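Right, one structure below, let's go through it.
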Amino acid sequence: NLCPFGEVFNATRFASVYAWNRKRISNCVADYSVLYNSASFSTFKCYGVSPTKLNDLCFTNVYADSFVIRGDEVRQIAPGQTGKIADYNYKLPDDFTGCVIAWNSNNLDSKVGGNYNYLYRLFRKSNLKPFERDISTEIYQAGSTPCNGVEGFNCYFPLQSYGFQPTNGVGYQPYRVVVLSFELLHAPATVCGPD
Amino acid sequence: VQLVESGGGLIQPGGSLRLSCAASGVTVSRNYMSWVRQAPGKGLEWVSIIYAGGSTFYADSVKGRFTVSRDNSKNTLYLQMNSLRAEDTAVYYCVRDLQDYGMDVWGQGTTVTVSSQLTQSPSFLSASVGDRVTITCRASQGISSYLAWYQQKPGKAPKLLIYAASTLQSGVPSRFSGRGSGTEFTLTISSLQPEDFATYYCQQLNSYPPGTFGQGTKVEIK
Ligand SMILES: *[C@@H]1O[C@H](CO)[C@@H](O)[C@H](O)[C@H]1NC(C)=O
């Protein structure tokens, strides 16, 4: 059977980037060219592999990470980047093998007066390691006095909502992102390109 | 809570300075910390930022020449300023940067003298005590509610009034209000008081490039 890419790419809602979703894809035929040839994706950037060679490769498993961020932040979903998203939300490794796919989702993910459902981690003390996921919601201590679960001065809830309104400039508009990654072990290959 | 800048002075072009910002009541290493400067008679210009996790970013006007850094054991922020130019002349402010919630803590500034988009309307306004005063800030694209307002009294550091376009900063008098979403934003002072004669700045939050300020509206007597 064909790999269930539609479940990922056509999901009604995407995850918040701080709580980014990972879907394991396995035991199926992947036709990557159908993704790469699509006029839907404004970003389709592979690292450590060329898109036109994917259909010729077999992997143990494939993984699809997905989430929403601002247009201006899509550039952070790449090896070697810094900023609030790369540092505190979703971190690719410096030498990455995989593909980053993104498309404007203003028609789905903005709302008149604002869609506030999509969040990002604004406050964190240190950077994420590659592929780390932090879903904690402890009150963030910004001074020397402990917060003890109470918000206030120097005591901040660590997540913030994007304000996605349809009239936003493109850099402030929501983008849906899928990062494909590939796994090769001393195990049977379960995801190959079409025969 | 205070930020105390030092290290400024009078120098010729080509020289170097190091600014220090000693913090108390906020922890430099746990915060976004920015440097913002203001040339004499001009508006605010964001210079650099350092993240809690260590990332640094710079205005194009200073890239390659300035370096922001910190010493956690001294709770101190630094700005190393090399290859200084006449146009780097300004007061340099240390600020604690809350991003979506504006720049809420400002130092008093240190003066550097080197010597051999958001549009506010009007640029100048004359008013009387008790007047209702409104100032408008217009963005070049839709920015939702990503706007802050600041007041800067003559000789003083700016003070945060409003963030998220309409949220009153804690401790700020209720006669200040902000409205707007999208491209057009207004600050209203419901009954102007003698202490309210100042210059007001809007700021586009989480902007690209970072730290976009309007050019300021000066509210003056009569
Ligand atoms: C998503 O839905 C569209 C419209 O039905 C379809 O053409 C496209 O192939 C789907 N995407 C995937 C990855 O299956």
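The count begins at 1 with the first shown residue.
Using the three backbone atoms N, Cα and C, a Cβ is placed for every residue, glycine included.
Here's what Swiss-Prot has on this protein:
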- A:1-194: domain 'BetaCoV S1-CTD' (DOMAIN)
- A:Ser38 to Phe (Swiss-Prot position 371): In strain: Omicron/BA.2, Omicron/BA.2.12.1, Omicron/BA.2.75, Omicron/BA.4, Omicron/BA.5, Omicron/BQ.1.1, Omicron/XBB.1.5, Omicron/EG.5.1 (VARIANT)
- A:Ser40 to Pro (Swiss-Prot position 373): In strain: Omicron/BA.1, Omicron/BA.2, Omicron/BA.2.12.1, Omicron/BA.2.75, Omicron/BA.4, Omicron/BA.5, Omicron/BQ.1.1, Omicron/XBB.1.5, Omicron/EG.5.1 (VARIANT)
- A:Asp72 to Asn (Swiss-Prot position 405): In strain: Omicron/BA.2, Omicron/BA.2.12.1, Omicron/BA.2.75, Omicron/BA.4, Omicron/BA.5, Omicron/BQ.1.1, Omicron/XBB.1.5, Omicron/EG.5.1; complete loss of interaction with host integrins (VARIANT)
- A:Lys84 to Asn (Swiss-Prot position 417): In strain: Beta/B.1.351, Omicron/BA.1, Omicron/BA.2, Omicron/BA.2.12.1, Omicron/BA.2.75, Omicron/BA.4, Omicron/BA.5, Omicron/BQ.1.1, Omicron/XBB.1.5, Omicron/EG.5.1; May enhance affinity to human ACE2 receptor (VARIANT)
- A:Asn107 to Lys (Swiss-Prot position 440): In strain: Omicron/BA.1, Omicron/BA.2, Omicron/BA.2.12.1, Omicron/BA.2.75, Omicron/BA.4, Omicron/BA.5, Omicron/BQ.1.1, Omicron/XBB.1.5, Omicron/EG.5.1 (VARIANT)
- A:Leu119 to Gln (Swiss-Prot position 452): In strain: Omicron/BA.2.12.1 (VARIANT)
- A:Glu151 to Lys (Swiss-Prot position 484): In strain: Beta/B.1.351, Eta/B.1.525, Theta/P.3, Iota/B.1.526, B.1.1.318, Gamma/P.1, Zeta/P.2 and Mu/B.1.621; May enhance affinity to human ACE2 receptor (VARIANT)
- A:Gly163 to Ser (Swiss-Prot position 496): In strain: Omicron/BA.1 (VARIANT)
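Here the features listed in Swiss-Prot are painted onto the structure.
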residue: A:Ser38; record: variant position; DSSP (3 states): coil
residue: A:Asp72; record: variant position; DSSP (3 states): helix
residue: A:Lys84; record: variant position; DSSP (3 states): helix
residue: A:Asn107; record: variant position; DSSP (3 states): helix
residue: A:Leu119; record: variant position; DSSP (3 states): strand
residue: A:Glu151; record: variant position; DSSP (3 states): coil
residue: A:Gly163; record: variant position; DSSP (3 states): coil
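Annotation for A:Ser40 (variant position): spatial neighbours A:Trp103, criterion Cβ-Cβ under 8 Å with sequence separation of six or more.
A:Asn107 (variant position) sits 25 Å from A:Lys84 (variant position), counting Cα to Cα.
If you check the variant positions A:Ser38, A:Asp72, A:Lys84, A:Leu119, A:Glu151 against A:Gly163 (variant position), the ones with a Cα inside 10 Å of its Cα are A:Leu119.
Listed variant positions A:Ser38, A:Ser40, A:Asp72 compared with chain B at a CB cut-off under 8 A give A:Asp72 as the close ones. A 10 Å cutoff on Cβ-Cβ distances gives A:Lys84 (variant position) a total of 24 other Cβ atoms nearby, all chains included.
Annotation for the variant positions A:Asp72, A:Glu151: lowest Cβ count within 10 Å of the residue's own Cβ, A:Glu151. Taking A:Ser38, A:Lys84, A:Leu119, A:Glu151 as the variant positions under consideration, the smallest Cα distance to A:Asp72 (variant position) is found for A:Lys84. The variant positions in question are A:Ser38, A:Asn107, and the one with the fewest Cβ neighbours inside 10 Å is A:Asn107.
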